[PDB]
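Report on the following structure.
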2 protein chains.
Amino acid sequence: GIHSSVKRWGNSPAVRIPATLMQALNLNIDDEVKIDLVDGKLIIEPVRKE
Amino acid sequence: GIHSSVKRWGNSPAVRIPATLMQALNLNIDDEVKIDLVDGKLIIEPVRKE
DNA sequence: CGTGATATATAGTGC
DNA sequence: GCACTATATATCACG
């Protein structure tokens, strides 16, 4: 895919996610994504607060 | 795992990755991660260019 | 033409 | 206190 790079956000790094893709997963700003360690990779799953 | 708030980095959203997680997978700033779409979730895996 | 992306700074709070 | 969290701005590069 796109060769995007992870830059530093003030102090801690942040994975810049294309706003276009955010709409595909149906999530928005302030969303609580659950970072779980699976297969030695970062599984980012958006957890809705209903 | 750890739930993080996807805030707005300027105009684009970004998944904040705590330094604690950086040390875990031995990744750093200015690295390249493969943003894959599996299970309707964001698959973030560090793909070092070495 | 508009906003999505990049760079950057800061005050504050919980870990 | 430091990592972490929340917020705001200028400017461009891309759609």
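Residue 1 is the first one shown; counting continues down the chain.
Using the three backbone atoms N, Cα and C, a Cβ is placed for every residue, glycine included.
Sequence annotations record features per position, and here Swiss-Prot assigns domain 'SpoVT-AbrB' to B:4-49.
According to Swiss-Prot, the mutagenesis experiment B:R8 to A carries the annotation: Binds poorly to DNA. Counting only residues at least six positions away in the same chain, the Cβ atoms of B:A14 sit under 8 Å from the Cβ of B:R8 (mutagenesis position).
Quoted from Swiss-Prot, the note attached to the mutagenesis of B:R16 to A states: Does not bind to DNA. When secondary structure is read from DSSP and collapsed to three states, B:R16 (mutagenesis position) falls in the strand class.
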Cβ-Cβ neighbours of B:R16 (mutagenesis position) (radius 10 Å):
19
